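Written below as structure tokens is the structure these notes are about.
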Amino acid sequence: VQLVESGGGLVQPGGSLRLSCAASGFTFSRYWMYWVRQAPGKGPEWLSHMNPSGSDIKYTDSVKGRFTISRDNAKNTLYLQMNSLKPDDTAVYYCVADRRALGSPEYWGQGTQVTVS
Amino acid sequence: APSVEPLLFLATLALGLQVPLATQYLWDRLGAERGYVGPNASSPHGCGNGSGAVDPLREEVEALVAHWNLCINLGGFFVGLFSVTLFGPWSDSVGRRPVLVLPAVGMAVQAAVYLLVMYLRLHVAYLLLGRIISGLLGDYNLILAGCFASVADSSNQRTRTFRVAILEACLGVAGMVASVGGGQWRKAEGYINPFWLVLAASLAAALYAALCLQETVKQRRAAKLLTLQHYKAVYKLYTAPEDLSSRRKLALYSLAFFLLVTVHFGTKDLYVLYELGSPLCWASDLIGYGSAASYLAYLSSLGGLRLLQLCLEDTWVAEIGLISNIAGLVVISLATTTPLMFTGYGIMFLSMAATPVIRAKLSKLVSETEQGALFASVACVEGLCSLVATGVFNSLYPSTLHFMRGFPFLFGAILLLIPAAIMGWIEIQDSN
Ligand SMILES: Nc1nc(=O)c2c(CCc3ccc(C(=O)N[C@@H](CCC(=O)O)C(=O)O)cc3)c[nH]c2[nH]1
């Protein structure tokens, strides 16, 4: 199992960074998909999540109406576009993958660096 | 008409399918209420899962979920404590059937209340109301007491060990089906619809108990409820009667049973939560295999129990069962690799051959008309064991996690040095 992400980088404040989570090693049609970041010197800040279909999308009010999760199962990529980025956003964004159950493991991705400035 | 074994199967299927679903809903509601959109498990461990930094909000939601599970379990245990001790002694005086119909009805009502709470996304305090209502009618504990008494009323002295073993094998089979069916229905397109099976199972249990069960009390007198002689019927079971020094054996056996089932209950939880640790890191299927092999000891210890009885007495069989538990837990607590963990499951094949023996001997000591009282008290002890096991072991595991992972299993194995010594001392003392 491996999840690899590539959308980060040095983007200006207000840019439109678009992360991809090119997952494989498992089904990905039966897995919940999350997003999370570890801001500089701080802890995880879970952003969004989406049920195996694309119906149970939940956010956090810090990123409501500004982060737009998505997934495309025929390609096995999970997106999260970021409109109107802010300097408080810079972090290392990870891409988790859970079955939404207690006796199931979660598969943290490697996570890429977003350096908003 | 046939027998009582299907009742326990259907009633244990309810618990197995209910507890994970209930705590999953607790996670959902409590998390969403606090603006936390993340995984609904505890904090993970190892295998590149994050950075190690504490998740302050995830830990808060986890603590809240644990606190609410504690609250509902404790309330249920007190109402069950006050109810089963009144519904058991009466059962051995009016028949086992009514006292088996009532708790199945209570469990159906509880499942219906839980369903109504989930579909409406209601508060989580309302889950306490359902558990309290089911507790009044006698919880799952009263089902256990009624079934065990009903078996103990249809078997000789020289057969109660095997009959109780058969019943507990049905219990374990129901648990395995519940766990491995949850691992594929709860996980895949579940958490709401799989709870319909709980209501279906409880409705089936009530219907089978009422319209397809054959009572075992061959003479059912007429006795009033709310009598106070069903509470006095255990005080004058443990303290005054049985004067030929058969009063000490009751207390010692009860203590041994308490310790044994406490350890069993704690180690199951730590199994599921420890399989996916730092040096093991088990996949989703391997966890299902582990649960199946954990619950397959029920129906594989029965074969030995019946086979061992032909050569060793009914005590030493349980001594060997306790030795097998000790060996299995010791080799699991050192299982730093998956062949070692599966060997640890494998050694515990005579593992749950001891509990049947203990309760069977408890039954062989009381008179023929007091199995209701005896198994009411034993059911209360088992509920208290559930509570204490959960608390102690879930508090122990995080503490011995960066010091020596698996000390919960090691300490559980040190605990069973007491039941083995107790039972051996009793058996040695009878013969002299
Ligand atoms: N020997 C023996 N083996 C068993 O497997 C067993 C069982 C069913 C399995 C079981 C029962 C209670 C708990 C537990 O500790 N707590 C319950 C709470 C009950 C509730 O909330 O309704 C739980 O499953 O969480 C954990 C597991 C009932 N009685 C048993 N006796």
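Numbering, chain B: per Swiss-Prot, residues 26-457 in sequence.
Placement of Cβ uses the backbone N, Cα and C atoms for every residue, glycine included.
Shown in sequence order, B:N166, B:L169, B:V286 are the residues of the chain, 6+ apart in sequence, with a C-beta less than 8 angstroms from the C-beta of B:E407 (pemetrexed binding site). Here Swiss-Prot flags B:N98, B:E193, B:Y323, B:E407, B:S411 as pemetrexed binding site, drawing on experimental evidence.
The DSSP secondary structure for B:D164 (mutagenesis position) is coil. B:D164 (mutagenesis position): 26 other CB atoms within 10 A of its CB, across all protein chains. What Swiss-Prot says about the mutagenesis result for B:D164 to N is this: Strongly reduced proton-coupled folate transport.
Positions annotated as H(+) binding site by Swiss-Prot: B:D164, B:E193, B:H289.
Secondary structure at B:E193 (mutagenesis position), taken from DSSP and collapsed to helix, strand or coil, is helix. Cβ neighbours within 10 Å of B:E193 (mutagenesis position), excluding its own Cβ and spanning all shown chains: 26. Quoted from Swiss-Prot for the published mutagenesis B:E193 to N: Strong proton-coupled folate transport at pH 7.5.
Recorded in Swiss-Prot as a mutagenesis result, B:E193 to A carries the remark: Abolished proton-coupled folate transport.
Counting every protein chain shown, the Cβ of B:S411 (pemetrexed binding site) has 19 other Cβ atoms within 10 Å. For B:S411 (pemetrexed binding site), the nearest neighbour among the recorded positions B:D164, B:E193, B:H289, judged by Cα separation, is B:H289. In sequence order, B:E193, B:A194, B:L196, B:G197, B:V198, B:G200, B:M201, B:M377 are the residues of the chain that are 6 or more apart from B:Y323 (pemetrexed binding site) and have a CB within less than 8 Å of its CB. Among the binding-site residues B:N98, B:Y323, B:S411, the residues whose Cβ lies under 6 Å from any atom of ligand 1 are, in sequence order, B:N98, B:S411. There are 17 other CB atoms within 10 A of the CB of B:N98 (pemetrexed binding site), with all protein chains counted.
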